[PDB]
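Taking it in order: structure first as structure tokens, then the write-up.
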Amino acid sequence: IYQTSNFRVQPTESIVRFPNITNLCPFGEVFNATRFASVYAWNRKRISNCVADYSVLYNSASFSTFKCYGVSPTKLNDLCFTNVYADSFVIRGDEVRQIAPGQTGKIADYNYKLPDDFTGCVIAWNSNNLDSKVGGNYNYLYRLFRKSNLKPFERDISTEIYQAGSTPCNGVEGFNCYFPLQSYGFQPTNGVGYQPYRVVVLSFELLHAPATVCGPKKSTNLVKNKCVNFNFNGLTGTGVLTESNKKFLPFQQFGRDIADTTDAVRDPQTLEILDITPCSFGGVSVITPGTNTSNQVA
Amino acid sequence: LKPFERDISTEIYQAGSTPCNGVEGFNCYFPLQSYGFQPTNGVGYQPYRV
Amino acid sequence: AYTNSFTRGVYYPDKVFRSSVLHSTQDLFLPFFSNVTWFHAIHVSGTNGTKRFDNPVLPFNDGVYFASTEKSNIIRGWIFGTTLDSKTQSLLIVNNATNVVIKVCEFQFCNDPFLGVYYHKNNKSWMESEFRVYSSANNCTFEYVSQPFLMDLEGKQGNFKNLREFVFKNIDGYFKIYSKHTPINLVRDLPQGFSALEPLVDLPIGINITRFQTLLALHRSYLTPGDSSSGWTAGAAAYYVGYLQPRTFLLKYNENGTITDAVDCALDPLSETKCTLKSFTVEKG
Ligand SMILES: *[C@@H]1O[C@H](CO)[C@@H](O)[C@H](O)[C@H]1NC(C)=O
Ligand SMILES: *[C@@H]1O[C@H](CO)[C@@H](O)[C@H](O)[C@H]1NC(C)=O
Ligand SMILES: *[C@@H]1O[C@H](CO)[C@@H](O)[C@H](O)[C@H]1NC(C)=O
Ligand SMILES: *[C@@H]1O[C@H](CO)[C@@H](O)[C@H](O)[C@H]1NC(C)=O
Ligand SMILES: *[C@@H]1O[C@H](CO)[C@@H](O)[C@H](O)[C@H]1NC(C)=O
Ligand SMILES: *[C@@H]1O[C@H](CO)[C@@H](O)[C@H](O)[C@H]1NC(C)=O
């Protein structure tokens, strides 16, 4: 008698199991609004504790000009990342070119700028229906007369009167002394570059704190009585899944043996108790009378 | 790309659920992006012959 | 004061299940028969008996055990935080009308961050009348609230019968809370019984904490002459505090999977034997 190898039956199909998609992060809600923050005091929304979404590009905002600068848009649901910042405001279409790292303009001068090591996604979409007011809206004020310049992640809310030529202003608005705030036309009859455009900027840390945010987890339906390559929430492996009677306690989520080999699991979404029976692992022995004359083997 | 092979496929990539036939636009850009090089740029962007 | 925790501080850190076997595992358990601090939510109304205002700041060194023998249902929440200030982010727990309002909203933690319950006249039942806990900048990076709006006071003055046990432990910011609700009968001290401590939630906010305090109610009805903090005569419960320590213990599961009995590995010689042998019973040798 001899021994050669193992009868390792190849797993037939792969199945991933994860709980319900119970939580969602209202990206659609924050995309559109009747009113939005001024470019001066841009909205620094703190996104966390919610499951991100990358459903499709042409969404309610249609994603006119989209670019994930430092991260892969494809694996947004797959990439796991935390502490999202939604730095969003309202600008003009011609000002949309002022999003890339180091881009200059009035927004970068006095309203908003973006760093040179960005790792988020910038979306600037034409607000020709969201913000466009048939008579033109000027309430999206922008600062244009200020001595110094602003760096990214810095939001300004003050209205200190500009001093030109170091001419003392006693709160007087006149020659070489203007009000730092000004207003945008944003008329519907304007051109495409002059159309109102809204920008949402998604910046986030790469695993600095515990990952509160992580993308959705698709859950293919389980199939029993086969050598399934299973990947549940906690573990991955190969085995044949069978219904059982083990009364897993509601908090208990796994089951093991004396020699710490995971064999019993609970369904992620529903309350089902599965036993992971092994697949065939028998040594493929061979018996033979002898090499010569008779070549018969078993 | 697998090691020890050069693949030059001029065809624009296909993203955004739309087959783009050589049309530059949203979700389809020319896959061979050019190096952003200013003559005597910063150290991180000075071309190196390798 | 100082009390003997007979067998408290046993729970399930691993979600796995083992039937009718034993397992030696190391985790921040509470050492058995250790010193336990007894705090006395009692309203001794004698002219020479001071109002027992048992609410100091307690150290959150490694992980805080907590037992509450409450039948008046007054002791409510847990105040967390390293600096306990609005400058450094912190954590606060409150249980109002069976609603956990966990928040990272680090409010002002002045000497009266407490609840107050009063027996109202518009409705003939003790209705909440004081929320003096929060007044500060919110700036909340986190807000979880479950909202079952019920009430289960069932206040008794003679015999303690409801015991709620909680262990709060931090591991890489996955702040885990383990809970147990037990109908008890002992009034003097903790019963010499064995009870597991199932987890409730692992809030993954990752907040840096060193300080720990408790939250109760202080207002009273109108029959008592005076005001809330001057006259209070319905706080009639007690609680005990112990501190977990890094130890390796042994757990004896059953067929169902409930922890029936634990054995410390570093208590006593026989304990060490039952530890190293991997056995709940050992013969002579
Ligand atoms: C955004 O559009 C959706 C329709 O998809 C609508 O349900 C929602 O109310 C809108 N949000 C606004 C206008 O703020
Ligand atoms: C999760 O999905 C399962 C489908 O297997 C369903 O039975 C269950 O009700 C769902 N739970 C929730 C909370 O949606
Ligand atoms: C509490 O500490 C005191 C201090 O010596 C000690 O005498 C007493 O035995 C301790 N109680 C315990 C360990 O239960
Ligand atoms: C408030 O939260 C922001 C989050 O961006 C943080 O920068 C700031 O230090 C916090 N505290 C105050 C007082 O603003
Ligand atoms: C406490 O934890 C926070 C978490 O971000 C960290 O920023 C802080 O430095 C820690 N405190 C100390 C003294 O290290
Ligand atoms: C397990 O749970 C059942 C539930 O009825 C109970 O009767 C039994 O005593 C428990 N313990 C064992 C060892 O079966």
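Using Swiss-Prot numbers, chain B covers 461-510, in order.
Using N, Cα and C of the backbone, Cβ positions are placed for all residues, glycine too.
For the mutagenesis of B:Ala475 to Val, Swiss-Prot gives this note: Increased resistance to neutralizing antibodies. The structure shown keeps the original residue. For B:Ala475 (mutagenesis position), other Cβ atoms within 10 Å of its Cβ number 14.
Around B:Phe490 (mutagenesis position), the same-chain residues six or more apart in sequence whose CB sits under 8 Å from its CB are B:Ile472, B:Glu484, listed in sequence order. Under mutagenesis, Swiss-Prot gives B:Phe490 to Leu with this note: Increased resistance to neutralizing antibodies and human covalescent sera neutralization.
Annotation of the published mutagenesis B:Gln493 to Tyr in Swiss-Prot: Reduced host ACE2-binding affinity in vitro; the original residue is retained in the structure shown. Taking Cβ-Cβ distances under 8 Å and a sequence separation of 6 or more, B:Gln493 (mutagenesis position) has no neighbours in its chain.
Here the residue is the original one, but Swiss-Prot notes a natural variant at this spot, B:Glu484 to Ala: In strain: Omicron/BA.1, Omicron/BA.2, Omicron/BA.2.12.1, Omicron/BA.2.75, Omicron/BA.4, Omicron/BA.5, Omicron/BQ.1.1, Omicron/XBB.1.5, Omicron/EG.5.1. Residue environment of B:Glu484 (variant position) contains 9 other Cβ atoms, counted within 10 Å of its Cβ in all protein chains.
Among the natural variants in Swiss-Prot, B:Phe486 to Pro has the note: In strain: Omicron/XBB.1.5, Omicron/EG.5.1. The residue drawn here is the original one. Counting only same-chain residues at least 6 apart in sequence, those with a Cβ under 8 Å from the Cβ of B:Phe486 (variant position) are B:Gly476.
Those recorded positions from B:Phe486, B:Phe490, B:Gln493 lying by chain A, with Cβ under 8 Å from one of its Cβ atoms, are B:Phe486.
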